[PDB]
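A.B. asks: Take this structure first; my questions come after.
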Amino acid sequence: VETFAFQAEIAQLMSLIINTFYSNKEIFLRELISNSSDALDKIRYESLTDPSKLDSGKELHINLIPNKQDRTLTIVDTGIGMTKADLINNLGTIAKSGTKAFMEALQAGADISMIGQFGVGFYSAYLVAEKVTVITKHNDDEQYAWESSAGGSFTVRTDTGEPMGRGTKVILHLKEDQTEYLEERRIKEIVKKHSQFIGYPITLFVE
Ligand SMILES: CN1CCN(S(=O)(=O)c2cc(F)c(F)cc2-c2ccc3nc(N)nc(C(=O)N4Cc5ccccc5C4)c3c2)CC1
């Protein structure tokens, strides 16, 4: 288990998301589904030249899994996945650029719902989650588990758990007052409203 400090801008963006009074918290799902969709597009392009990149899983889909018992909402994709370098260095660097542009926009009065245009949409997860665990598997690396409860740090460990094949699993440990995002009707309403035109099948799992 390795612990890393987020870069100053990301930590600032994260605490902005957690501290700003903003009622329209549902936008998080759209951001995670759109990230999954883009990840699925990346493995689909890579498969045009090198077809062996789909030996880790041919099916390209998105699964939404609520668990009332564990109070979690999981967003699963069979997209490209992420390497140790992606989790530790690359994610932080690609975000850094978009993070500053977004915080500048909100001052000037933009609103949180515009987070995705700045490529930092993933962090909107902290509108509803007290902790986020990300399980990922890329073709050129091992299975990793990234984790953060914000507070300026994140952890990275090798995942000894159930193999994934290829893709990303975003486990949202929901805040006590955000259990509505475990409800079938609510998820369906959000997916129909924000993600009705995703070019991959989205399966809402039930309990
Ligand atoms: C949104 N697209 C997806 C495709 N790419 S990519 O080119 O494949 C890439 C290049 C990188 F250099 C890199 F570091 C990561 C990724 C990467 C790959 C697959 C992904 N799958 C999901 N589902 N999500 C994210 C994500 O955006 N996350 C998860 C995650 C985990 C922890 C912190 C931030 C975040 C934000 C992913 C990112 C670009 C971004």
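The residue numbers of chain A are those assigned by Swiss-Prot, with the residues present covering 17-223 sequentially.
Here the Cβ of each residue, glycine as well, is placed from N, Cα and C on the backbone.
According to Swiss-Prot, the record shows the following:
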{"type": "MUTAGEN", "residues": "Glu47 to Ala", "note": "Strong ATP-binding. Strong interaction with HSF1, HIF1A, ERBB2, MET, KEAP1 and RHOBTB2. No effect on interaction with TSC1"}
{"type": "MUTAGEN", "residues": "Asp93 to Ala", "note": "Impaired ATP-binding. Strong interaction with HIF1A, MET, KEAP1 and RHOBTB2. Loss of interaction with HSF1 and ERBB2. Los of interaction with TSC1"}
{"type": "MUTAGEN", "residues": "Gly97 to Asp", "note": "Abolishes ATPase activity"}
A.B. asks: Measure from the Cβ of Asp93 (mutagenesis position) and count the other Cβ atoms within 10 Å, all protein chains considered.
C.D. replies: 27
A.B. asks: Can you tell me whether DSSP puts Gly97 (mutagenesis position) in helix, strand or coil?
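C.D. replies: Its secondary structure by DSSP: coil.
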A.B. asks: In whole Å, how far does the CA atom of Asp93 (mutagenesis position) lie from that of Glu47 (mutagenesis position)?
C.D. replies: 13
A.B. asks: Around the C-beta of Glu47 (mutagenesis position), how many further C-beta atoms are within 10 angstroms, looking at every protein chain?
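C.D. replies: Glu47 (mutagenesis position): 22 neighbouring Cβ atoms within 10 Å.
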A.B. asks: If one looks at the chain holding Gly97 (mutagenesis position), which residues at least 6 apart in sequence have a CB under 8 angstroms from its CB?
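C.D. replies: The answer is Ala55, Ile59, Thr152, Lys153, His154, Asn155, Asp157, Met180, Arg182, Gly183, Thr184.
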